[PDB]
Amino acid sequence: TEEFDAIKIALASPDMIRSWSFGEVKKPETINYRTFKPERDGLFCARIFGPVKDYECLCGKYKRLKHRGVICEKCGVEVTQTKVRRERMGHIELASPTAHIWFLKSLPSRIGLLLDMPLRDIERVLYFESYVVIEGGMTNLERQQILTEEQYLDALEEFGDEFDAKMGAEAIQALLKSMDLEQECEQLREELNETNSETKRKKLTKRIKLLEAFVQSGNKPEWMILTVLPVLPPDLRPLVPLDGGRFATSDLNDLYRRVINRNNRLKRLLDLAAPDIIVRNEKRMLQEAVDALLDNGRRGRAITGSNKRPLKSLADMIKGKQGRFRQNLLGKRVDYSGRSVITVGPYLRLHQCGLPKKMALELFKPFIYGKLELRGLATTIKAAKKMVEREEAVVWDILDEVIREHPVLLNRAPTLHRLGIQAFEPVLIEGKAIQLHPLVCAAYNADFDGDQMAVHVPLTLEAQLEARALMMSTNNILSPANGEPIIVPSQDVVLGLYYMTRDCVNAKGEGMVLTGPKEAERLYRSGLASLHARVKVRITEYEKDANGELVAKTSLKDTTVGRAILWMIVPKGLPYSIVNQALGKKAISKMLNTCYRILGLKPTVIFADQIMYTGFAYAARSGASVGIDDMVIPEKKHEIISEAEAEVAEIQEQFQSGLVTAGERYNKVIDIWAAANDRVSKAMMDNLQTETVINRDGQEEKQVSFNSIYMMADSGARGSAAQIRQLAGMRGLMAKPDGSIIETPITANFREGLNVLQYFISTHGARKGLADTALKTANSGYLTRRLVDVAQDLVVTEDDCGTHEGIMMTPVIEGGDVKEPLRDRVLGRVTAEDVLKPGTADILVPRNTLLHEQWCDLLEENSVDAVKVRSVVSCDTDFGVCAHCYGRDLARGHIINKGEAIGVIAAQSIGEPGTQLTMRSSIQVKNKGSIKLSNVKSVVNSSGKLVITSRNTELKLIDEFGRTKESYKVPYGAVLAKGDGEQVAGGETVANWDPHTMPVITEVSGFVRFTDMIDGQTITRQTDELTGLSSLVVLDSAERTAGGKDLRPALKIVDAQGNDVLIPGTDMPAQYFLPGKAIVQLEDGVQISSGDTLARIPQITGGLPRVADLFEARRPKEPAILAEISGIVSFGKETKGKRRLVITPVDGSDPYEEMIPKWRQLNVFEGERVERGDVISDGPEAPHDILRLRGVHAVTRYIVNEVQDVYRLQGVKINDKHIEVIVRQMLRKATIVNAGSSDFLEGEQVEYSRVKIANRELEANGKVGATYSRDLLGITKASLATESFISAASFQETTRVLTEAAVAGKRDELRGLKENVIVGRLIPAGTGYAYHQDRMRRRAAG
Amino acid sequence: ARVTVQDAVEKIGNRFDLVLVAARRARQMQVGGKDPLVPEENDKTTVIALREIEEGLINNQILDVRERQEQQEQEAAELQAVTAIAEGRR
Amino acid sequence: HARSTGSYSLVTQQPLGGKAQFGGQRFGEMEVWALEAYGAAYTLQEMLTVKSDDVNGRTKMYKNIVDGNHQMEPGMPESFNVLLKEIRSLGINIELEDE
RNA sequence: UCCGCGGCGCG
DNA sequence: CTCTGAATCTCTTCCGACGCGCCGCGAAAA
Ligand SMILES: [Mg+2]
Ligand SMILES: [Zn+2]
Ligand SMILES: [Zn+2]
C-alpha cells in the first residue's frame, strides 16, 4: 500500500502550508459551555476539520452512509468518517511575519551566519529594540548596519528618505529576499583562497557549506521566517470531559488561544492606524507568543499556567525522555500481555514455565473464541463470550487443548542483556503466581524477594516459530557476552553437590568395594554407608574416538560413594576424572561447558536438568544448617588486640615526644592495624578450615572441616572470605565519608556485641554504598543507551571479504604475571594468515581456519607466543563486516550466520556488567628464565656494567620454550646487571636507577669541557650538603639572566690532548646540553669514562567514569606530546612559558615545528634522533594523536587493553570482539586532505565507506582517488553526526538534528534498525534480512 | 513434541532459513489443508512443520518443486476447463 | 492481571497503561534491543504494529484469529502519522517519498 | 471518561 | 608603540537507569 521508499524533509513555503490547510481559524473559542458543541470558527471548527459523529452532519441534514462525501449546505459540514479529524490541519494568517525560534536560538544561529551578523543584533532588531538598514545609497549608512532610534532620527534628518531602515522581522525577510546565493558564494570562495587566519577560514567554510546546502536543496531563505502558521488537527489536542461539567485541556490549547488573541488584537489595532509605539509593542508580544507556542522556555521566563508549571510546547512534546519518541515509538504498550509475581518451581522441565489459570484464560480468550466457534459449541462471538465468562468445564478443556505447544515470552524489567527475555512453553497451574525453573531465574539476575515479571504472546505462526527457534531457553546456554555457560547451578544446588562430592576419613561402610553406581545408590538408600566413605568402585566410561564413536572401557577406581551416585546421571561419553574431585561452582561450570563442547545440545540439557534434581534432593537430604557455635572465634584474637593496643599506645607516646609526625603516626598506626587484622583473619581461617577426626586406626588426622559455614564459603554459593572475616574476626578498619580511614578499626565481629559507636561508624560505609549503587544504576543505564544508539548499524552481511590485513594478539603480561593467556583471547577467532610452527617454516595452522578447541590445544602445545587474526576493524566491506572477519559466535559455538546484528549484542554485553563496576628503581626477576631486551640501545661503563642509552626499551623474561612471562619498562640511563640472552633465577634484582634523579649519559671516555658555562648567567657554584663539593647548578631561563638565555649550556668531550671527541658513527662532536635546574658536580676539564652520568636532574581512575570517558575520548588533562615525523631534534627561541622545537626529518626536507610548554617536563634532547609518534613529553595520551600518528591498530589495541584492564580489576569477563566492534563503529568519519580526481571537497568529513567506494571505482576507471585521513570521534558525536537523521533525532538533541536536516533537506534510505522500527517494517537483520535481500532483488527488478 | 531444533539447524544450515522455510510450509499447512508428511501425534501446525523440516525430506528447494508442480497442474486444469467450455460452445 | 483487549488512548490509539485501567504492559526500548539481539524480526513487527497501533491491522488480526488463520497483515503505525502531523505543525515539511 | 502533576512503596 | 591572531575566559546548552503499584489533586465566570 504505502510502501514508501524514503522520507523527504525540507522547509515548507507558505504556499504548501495553505495547500495543507482546510481553512483558517479566527476565534479563540473551543466549545460552548451551555452545549458541548464545537464552535463556529474556533479551534474545533467542524466545517474546517470534520464532523464529530460518523457520517452525521452537524445540522443533521444527512445521517446515513448513502450521503458519503456529501457536503452540508445549512452548516457546511461534509459527511464522512469522524476519523478525518486527525488529518486536516488548520492554518492562521498573521498580520506581520515572525521568525521561527529554532533558526535563531539553536546554536549556531543559521540566520545570523547566513547574514554574517552576530546573533545579539538579530535578537535586538527582532524584538524591536533597534533599526537596521535594508537599503542605503548615497546615505553614509551601510547595509546590515544597525541604528538605534535617535540614530534613526539623525539619519532621516540628514538624508531625507533616501535610505530604508526598519524593525526586525519584516526587514530580515526583505534582506533574505535581497541576497544572491551564487555571488556571495563565489565571493566567499575567493576570500577562503586569500585568507591567512585559520579561524577565519573555518568561519568562511562553515558559511560556505551552509549556503551551498541551501542552494542545492532549492529551499528559499525567505521561507525561513514564518508568516502563515499551521494548526495541529484538533484530535491530537483533546478536551477530556471532566466531572461536574468541567474539562481537562492540553497546554496547546492555551498557547493557540494566546496566539489567536494577540493576532486579532494586532489586526484590529493595525486597521485603524494606531501610533507606532503600541503597534510595535503588540508585534513584539505576538512574536513572544509564537516563540512560546513553538518552544516555551527556549528564551527567558517561560510562560506558565496557573500551576506555575511550564506549558508543554511542540518541542517539549518531541524532546525529552517522556517525549513522543521514547514514550510512544520505542516504548509502545501492547495487548495480549500480562504480569505477575514470580515463584520458584523445582519440578518444571527447563523448557517450560508454570502459568496461572486465570491469567492464561484472559490472555488466550481470542484463541478460545476461535476454537470454540470452530468446534461449534457456540454460534457467535456473543454466545462465546457468555460461555467463557462463566467458566464452564468445556472452557477449561479448550484452554488445555489450545496451549499444548504454544511458546510465550517472559521478560523482567530492566532488560539488561539479551537473556532478559526468553521463551517458554506454558504449563497451566492453579494459583496466581508464575512458576519458574531455578536455573533460568539465576540467569535472569532475578531474585524471589517479590520481583514481578511480564508475559507476552506471539500471535502469528511465523512469530511462534521464531520464538521456538531462538528464544527458547534450551537454545541459550552460552552467554553472548562470552562463551561461558550462563545456565549455572547456584545456591542450594551447588551446596548439595559440594556436600555430596566431599569425603570423610572414617565413615559408615568405608573401605568396601562395589560393583557399579546401581550398587552405590542401593547401599546408600539402605543407610548402610555414608556418602563420604572412601571406596573402590568398578566404573565404566566411554570416549569419543577419531571417528566420532564412543569407545568403551572400565576399571576399578577409588572414589567416594557420592561421586559414583553423581556419575550415575553423567551422560555417556565424558571422562570420569571430571567428577573425581570436590566440585565447586566454577568446576561445575567448566564441566558443563566441556559436556556442551563434546556432545550435542540434548545431552547437555538433560544433564543440566538431572543435575538440578539430584543436587536439590541430596542438599535437602543432607540438611546443612547454621548454628551459633559455627562462628568460632580464635582465642588469639584477644592476644592480637592486646598487642595492637600496646603498640598504638607506644606510638602515641612517641608522637607526644615529637619524634614522629602526625601523618607518619597515622600511617604507621594504619599499617600495624592492618597487620593485626591479617593475623587474626589467617588465624580464623586456619581454625575453621581444618578439623581433626579419629581415623579407622583410632588416631587423629586433619581433614576439611564439615562446618556448615565454611562449607558454604568454600563452595562459592553466596559466600566470600571477607564476610567470614566480618563474622568470626575483626571486621577491621572503616572509611570516613570523605574516604579517609579511621585510625581505630572496628575490633568486634558481628557475633560479638557491637558498641554503639562502632555501629554508627559502619553505617557511614553502608549508606555510602547504597547511595553509590543508586547513582550507578542510572549512570550505567545511560551509558548503555548511548552505546546501543551508536552501534545500531553494524550487521553481518558477507561471509568473507577476502582481506589479508590482520591484528597481532599476544597474552597480556605485566609484572611477570600473565593476566590473560593467549588461548582464551584467540579462541573462536579467525586466523589472519597461515600460521607457521614456531621456529620452523612448517605451517602450523592454515589461514582462515576457525580456532576451535583442538587448534587451541595444538597451538598451546607448540609454545606459540603471538598470532595474527582477522578483525572487524579492517574488514574491507561496505555497510557491514565480513563474517570471517568477525569470527565464531559466542552463543551458538560456530561461525556467525549472515544476518545477525552484532552491534546490539556488543552494546548489551559491554553495558550489562556496569552495575558491578565500582565508581569511587629496583626490579627482582620473578622466575627462572632468559633475559631479553627490546629496541635496546645501551652502553658499557668502565666498571663493565650495562647502562642503557635507549629511552623506550622493554625488559622481558622468555622461557626456554620460546614463550615470554615477564614484562617491564626500562628507563633511559638505568643500570642492568644482566645482558640479553642471559639465564637468571627468580628473585634477582637486575634493574638499577633512581626514579627521583634523572641522569644524562656520556658516550666514551675523555674530558668534559663546559661551553656557555658562566656563573650567574648560566650556572651557579654551590657547596652541596650531601658531598661538600664545589658543584655547578645550571640556572633556568627565568632564574638565569635574560641575556644569558641565548647562551645555551653545553658539554663537549675532548681527548687527553683537548681535541673534541666525535660521537662514534657521526662526525658531529659529542655535544650534550644541560637544561635548566640541571646540576653538574664535575668541573670543566674533569676526566670521564664510557657511560658516565654527570647530571642529577630531579624527577585514581574510577571504574565506570574512566570507561565512559575513554569511550567518549575526552581530551586527557596533560596530553603526552608525540613526534609528528621522525628525524633529529632541534630547539629554537623561547616563548613566555613555551619553546620552539623543530623536528628535522633525516631525509624529509620539511622540518616540522611545534610549541612546547616549557614548564612541562620534556624528555628528548636536542641531539636525539627520534621516530614519528615517539613520546616527546611523558604523561597521559590522547587517542586522537595516537590515531593520527600511529594509526588505527594502535588505537584499537590501546582501547582494548584499557577496557579489559578495568573489567579485570573489577573482576568481570568480556570478550574483545565487542570492544573491537564499538571501535570500528567509532571510525566511520574521514577527512579529505586532497580530492585527487574525486568529486569531493577538501577538508570534508565524509563516510569512510563512501570515499572507499569512490576511490575503488575511480581506480577501476584508472582515475586518482582522494587522499583521506580517519577521525576518532566520541560516541555521542559520531552518533548524532550520522546520515539517517531520524535515528539521531530519536537519540538526543532533536532540535539541532531536525534543524540541520531541514536546512539541508536530506533523504534517508531506511538502512538503520531503529529507522525501520519507527517506520514499522521488517528490519534488515535476522530473519528479516533475507526478506530485504528479496527487496534488493525487487528494487533491482523494478 | 520438540525441545530443540539443533537437528533441523544442522539439517538446513541456518536458524533464519529454518524459520522462513518452516513458516512457509506451515502456512501452506494451516490454510491449504495439505496433509503433513509426518505422523501428527495431535501436535499443532508448528510442531508438525518442524518435524517435517527435520529430515522429513523438506527444504526450500523441495517446496519450490512442490509449488512449481502445483501451479503447473492448476494451470493445466484451467486450460482443460477453458477447452471444455469452448467445446460446449461449439 | 492480564489484558486481552480493552480501550485505547484517544491521542495515539494505543492501549492504556495501568492495572486500574485494565491496561497493558509496557514494551520498553530495552526489550526492542533484546529482540534485535536475536533474529527476532517477525515477532518485533507483529508486536509493534498489530498488537499496539494499526486499528485496521489489529481488527483484521482479531477477525483472522477468530476464523483461525494466524496471518499478520502489517500496516503503518498511527503514532508515526501523529508524529508526521506534529512536525508539519512546526512548519517543517515532511513527506514520504515513492509511495 | 480517557490527561497531567505531587507524594509513597516495590523491586 | 600598534595591530592581528591565537589562547583564555565567560556565557550558553545538554542531559542525569525502567518497570510497576498506590494516593489526590487540577478550571469559573459575570
Ligand atoms: Mg528482588
Ligand atoms: Zn449541516
Ligand atoms: Zn572481512
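Using the numbering of Swiss-Prot, the residues shown for chain A are 14-933, 948-1126, 1134-1376, in order.
Keep in mind that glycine also has a Cβ here, set from the backbone N, Cα and C atoms.
Neighbour list (A:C70 (Zn(2+) 1 binding site), Cβ cut-off 8 Å, at least 6 residues apart, same chain): A:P64, A:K76, A:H80, A:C85, A:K87, A:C88, A:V90, A:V92. Annotation comment: Swiss-Prot describes A:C70, A:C72, A:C85, A:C88 as Zn(2+) 1 binding site.
Under the DSSP three-state reduction, A:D460 (Mg(2+) binding site) is assigned to coil, being neither helix nor strand. Per Swiss-Prot, Mg(2+) binding site is recorded for A:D460, A:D462, A:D464, and the stated evidence type is experimental evidence.
With a 10 A radius on its CB, A:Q504 (mutagenesis position) counts 15 other CB atoms from all the protein chains. Mutagenesis annotation in Swiss-Prot: A:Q504 to P, described as Resistant to antibiotics salinamide A and B; the structure shown retains the original residue.
Quoted from Swiss-Prot, the note on the mutagenesis of A:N690 to D is: Resistant to antibiotics salinamide A and B. Using a 10 Å radius centred on the Cβ of A:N690 (mutagenesis position) and all shown protein chains, the other Cβ atoms total 20.
Within the same chain, residues at least six positions away from A:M697 (mutagenesis position) with a Cβ under 8 Å of its Cβ are A:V645, A:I646, A:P647, A:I737, A:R738, A:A741, A:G742. A mutagenesis experiment is reported in Swiss-Prot for this position, A:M697 to V, and the note states: Resistant to antibiotics salinamide A and B.
In the three-state DSSP assignment, the secondary structure recorded for A:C888 (Zn(2+) 2 binding site) is coil. The number of other Cβ atoms within 10 Å of the Cβ belonging to A:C888 (Zn(2+) 2 binding site), over all protein chains shown, comes to 22. Swiss-Prot lists A:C814, A:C888, A:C895, A:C898 with the feature Zn(2+) 2 binding site.
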*asked:* Quick check: with A:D460, A:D462, A:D464 left out, which same-chain residues have Cβ atoms within 8 Å of the centroid of the Mg(2+) site Cβ atoms?
replied: A:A459, A:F461, A:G463
*Across all the protein chains here, work out how many other Cβ atoms are within 10 Å of the Cβ of A:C898 (Zn(2+) 2 binding site).*
29
*Do you know offhand how many angstrom separate A:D460 (Mg(2+) binding site) and A:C72 (Zn(2+) 1 binding site) by C-alpha?*
63
*In Å, rounded, how far does the Cα of A:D462 (Mg(2+) binding site) sit from the Cα of A:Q504 (mutagenesis position)?*
15
*For A:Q504 (mutagenesis position), identify the closest of the binding-site residues A:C814, A:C888, A:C895, judging by Cα separation.*
A:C895
*Listed binding-site residues (A:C85, A:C88, A:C895), ranked by Cβ neighbours within 10 Å, top entry*: A:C895
*Enumerate same-chain residues with a sequence separation of six or more from A:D464 (Mg(2+) binding site) and a Cβ-Cβ distance below 8 A; give 'none' if the list is empty.*
A:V354, A:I355, A:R425
*List those of the recorded positions A:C70, A:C72, A:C85, A:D460, A:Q504, A:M697 whose Cβ lies under 6 Å from any atom of ligand 2, in sequence order, or write none if there are none.*
A:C70, A:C72, A:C85
*Reduced DSSP assignment, A:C70 (Zn(2+) 1 binding site)*: coil
*Can you list which of the recorded positions A:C72, A:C85, A:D460, A:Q504, A:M697 have their Cβ under 6 Å from some atom of ligand 3?*
none
*Could you round the CA separation between A:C888 (Zn(2+) 2 binding site) and A:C72 (Zn(2+) 1 binding site) to a whole angstrom and send it over?*
70
*Determine, for the Zn(2+) 2 site, the additional residues of the same chain whose CB lies within 8 Å of the mean position of the CB atoms of A:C814, A:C888, A:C895, A:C898; present them in sequence order.*
A:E811, A:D813, A:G815, A:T816, A:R883, A:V885, A:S887, A:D889, A:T890, A:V894, A:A896, A:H897, A:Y899
